[PDB]
Amino acid sequence: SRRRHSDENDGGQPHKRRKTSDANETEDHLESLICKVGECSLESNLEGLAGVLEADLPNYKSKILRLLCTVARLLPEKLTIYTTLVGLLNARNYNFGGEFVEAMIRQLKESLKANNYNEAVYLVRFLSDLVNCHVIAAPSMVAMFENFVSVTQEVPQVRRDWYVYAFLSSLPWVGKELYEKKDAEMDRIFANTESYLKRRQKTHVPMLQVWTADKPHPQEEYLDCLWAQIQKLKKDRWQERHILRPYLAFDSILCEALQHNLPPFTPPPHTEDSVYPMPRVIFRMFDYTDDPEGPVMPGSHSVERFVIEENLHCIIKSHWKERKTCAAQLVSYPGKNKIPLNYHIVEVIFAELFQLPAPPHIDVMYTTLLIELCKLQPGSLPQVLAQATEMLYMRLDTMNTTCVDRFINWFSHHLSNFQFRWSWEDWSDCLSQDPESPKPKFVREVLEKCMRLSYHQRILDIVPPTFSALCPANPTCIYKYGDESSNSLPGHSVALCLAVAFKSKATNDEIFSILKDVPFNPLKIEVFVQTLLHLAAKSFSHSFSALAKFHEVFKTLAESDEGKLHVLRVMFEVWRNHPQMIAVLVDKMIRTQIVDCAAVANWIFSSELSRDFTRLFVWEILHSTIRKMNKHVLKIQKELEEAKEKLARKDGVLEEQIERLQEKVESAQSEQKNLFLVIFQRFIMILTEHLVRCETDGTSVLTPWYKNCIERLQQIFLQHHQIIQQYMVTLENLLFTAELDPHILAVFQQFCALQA
Amino acid sequence: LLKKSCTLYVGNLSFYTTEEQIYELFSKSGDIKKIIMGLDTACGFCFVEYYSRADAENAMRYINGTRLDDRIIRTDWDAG
Amino acid sequence: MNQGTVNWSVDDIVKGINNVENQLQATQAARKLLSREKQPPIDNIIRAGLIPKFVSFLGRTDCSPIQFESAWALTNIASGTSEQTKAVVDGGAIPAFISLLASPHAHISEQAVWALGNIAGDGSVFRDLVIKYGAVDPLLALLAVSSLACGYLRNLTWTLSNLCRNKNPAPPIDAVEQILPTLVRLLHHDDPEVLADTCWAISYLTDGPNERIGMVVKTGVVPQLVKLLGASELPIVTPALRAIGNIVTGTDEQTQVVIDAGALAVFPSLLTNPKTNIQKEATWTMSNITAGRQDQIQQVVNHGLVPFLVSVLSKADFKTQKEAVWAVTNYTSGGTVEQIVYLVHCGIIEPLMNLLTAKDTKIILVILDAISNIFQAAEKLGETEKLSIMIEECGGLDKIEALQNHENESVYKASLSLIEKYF
């Protein structure tokens, strides 16, 4: 009855398979092509890659889309090049283009709810240029631009700012199309954007501007500037002369293909989690006159200028981790016509190095980049960088102390590379000015850096004998109980005792016994510290051996906060000639708990430091003491977030460390807040004082000191915004209230604008 | 080991380059922890222990390959 | 010089393998050689004592790239015949690949699974051999706790099927009780290329005694196997149709399961399927269903399947008719009298007679056997003669008599006994 399967088969399947191809090694070759494309001609390789990708679609239809979307968000400096490669894949395969637009839109909505509003725009400007490839219908594009500007009538201002930007940022590309099939509602939409911009509050400008001056080049708001650019464009009949459009060489293949539609986009509503970008301020220091030798520089209002800087900015973003690759791709920058790449490549690097609040990358990054371009462009770039410097200098009068710092740093670390060679007499105008004012101050602070990198006498030589009046003084200590016959000094004999103690290597228990001969004891510290530093004043190592060896001695003295201060005060009285020596000692005295941050803060705003309160080293010590506080707060938070993860007998033993690490966090976060609160307390104090004084004595408020301090207060907000945005309640109720002097209250209000 | 070390071997240095200079410079790519000059007098190199590795990386990208005392600084990863 | 690692001479690879950057490009050269479209030089490489060297590159705990490149190579050597695959086994490679499964690298272990599948997929020996090396635990472990890779998953589902395929002996029963559970959750996946190798693996298991089939039935996959029979992707139906058709070849209780699964509702479509090969299997499974108890046969009737069998016998090609014949014979065998009549009422007479001319004397003996059955049923109705008339008026009587002068003794003995008893 029942029968087994006829025939001696079993399905007819492979007993053994043989790998004839691969996926991974292939999707690395597809990625390579989707990348290396645009490095033969362009329209040649593009057309070739168009088909090669298609011949891989049956298997990797979903993978090829991954690379394209990725490349679209990571490489905006090639936008067009890829808007074409897609337009072709759309000209041969229709269902592909739709499976891409649907992809982009989705990818976009992700990075939008992920607070990546910078990558977001990249994609937005991509969909735009896809209209220039008949891949997207002009209407459905304006549809998205009707719900972008719609936001202005919705909440924070930075939010509205962005959508208005993401929209206007695209017009240089898809503006000639939009204002062609719908110029009816175009101007009507512009009528909306127009009003909003005027309605906006330009309160943050004074703080974000590099130069507060008006001439020659004004530092305009990142929007009001761009807007005028779009206007000069609409007037020029939407004609632009730079953007490279490869698809204009494929008019045949494209026109035939059909288009797609953009699904009605509704912006993800505003939540208390979304973090919008901070308002920018277009950095400008060049016009066509600065370069009469080369091509005419695109106007400051020319929409081309908005693109040049843009692409250059992104080019650095994509290769900043490699200076030899960054400068390379930087010099080899395309374009429709000839433009001064030197004057832009430079004005872009400075546009970042001086960007407020903070640069997109580490400060030292740009120092090497510019140096690499001088190797890559030996007889063209350097001259531009030299002039760019001369120009910066002449405009120090109205610069921002914050930016001024990075200029002092870069310049000095630049000279240090090229034998400190620099025609100094170029800046003779400073020899006859108030030392307090910029230029004179700058040259000193700079010659102070050059010294630190080399040494004293080295600098004395290079600078003209007339500039020797600005050279940093001979960096030697000051031993109060020195060879001076000041025998009648308090505890003179004892200081001599310690002198032989250290000269013969004395123990900790020994130095203590001797200090039992001094009348909390101020003079007891004024002798030990004074003596030690002197004996170990040969070099840094000896000093670090000092703070090390007799660490216990210090700890006992600098136990009370008042005592901690006195240690610094004395340690300063000894090294008031060698600021660098102070920075490191103030550093190793914090990392060894000899003193702390709360102590340093006060000592900075103390009367011993009221003489050099304006100098640079005072702040390269403050914005380094706070950094340590943050790197310590984060260190624990991290160490806690890795102990909670690890939690996935041992239980209790681990949950135990969890609790103890959470109380460690709450503590570190506390001292951190105290530090920042102390800062403003001392600032608000010394500022209110300088105001109540001048406003009474019948004198002007705007003094070299008031300026070089008010910005030091502002600099705290800028360089540490993320954190200070946590004490808003406390500050608003205790420190900065409506009963605070307007000039001091304004500096805080300017801060609130950064993300509100 | 090198994939997690926070110290740099600094080579090709001027026999007159001092710890002070090395400090002022390498302090640009983060906070430093320790510096040890090479001897036998000078020998033309030193070690630069940072705190984090992120700071150490930045010294390999920027402070590395640059010129100091008219010589090009050569820094490599070290194993403590 | 060779352009990249493409088309290297055998003399080169040996020299590069014997610096690691040479051992890597060389191992990669062998890779591209063992994976070229046309006749790979598998014989040449094995005679160069390279196989043993490839084993070491597996144990390169430090050099990841060469581990992968090597595993790829060997895999394309164990893809050859039984003698080539043997050389790999002899080189203690079996223990090595099972050790490459642990690797955190997705491209290595996945390349090891594949590598093992080829060796085990050879014969029953290397299958059990691999299983003996306790490769069951790790391979199944790689399926512990979507959202795993797609391509990766297939190579596992495939290597697993090769751990169930082939007989004499059959894959260890314990190695099945542990694998089956995995083959079940896999059966509920979504990927066709995975669901395919799943059914195959199952069919392999259900290609033996009632114990084996019992194992696969007591797991509860059956209801799902019938759910795929109606699926679109043809590469899914065939592997499942076999898995089902093999289930019914067991106990009557193992049939009442696949019958209660809803198979008797899919067959109508399975039979009138343009794919002829699917007709054969469909009507084949039909036989083993009608071979069971009576009430089961009464269910084959209830779902109006009989009228389909007739067409499957009166129009379909031969190989499908040979099965439709057994399905009719067995039907008349265990079937009831009031069911026999229903079969005669469906006009099974003539269609059955027309086949009394086939060249396969076996099918002939069966038709005569099916005739006797209908008669013995007709006897208990006293309608012996009434039947004889029908078989006569449709030329059948002639076809039966034409057998009297046939070469096969049995055909004569059989065709004669019928003529005598009922004519």
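By Swiss-Prot numbering, chain A shows 2-40, 44-158, 161-525, 539-667, 683-790, in order.
Structure method, as recorded: X-ray crystallography, 3.5 Å.
Cβ coordinates come from backbone N, Cα and C, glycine included.
One entry in Swiss-Prot concerns the mutagenesis experiment A:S7 to A. Its note says: Reduced phosphorylation by RPS6KB1. Abolishes phosphorylation by RPS6KB1; when associated with 21-A-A-22. For A:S7 (mutagenesis position), no same-chain residue 6+ apart in sequence has a C-beta under 8 angstroms from its C-beta. The DSSP secondary structure for A:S7 (mutagenesis position) is coil.
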> Between A:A667 and A:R683 there are 15 residues with no coordinates; how far apart are their CA atoms in Å?
Replying inline: 14
> Given 2 residues with no model between A:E158 and A:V161, what whole-number C-alpha distance in angstrom do these ends have?
Replying inline: 7
> Across the 3 unmodelled residues, what Cα distance in Å links A:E40 and A:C44?
Replying inline: 9
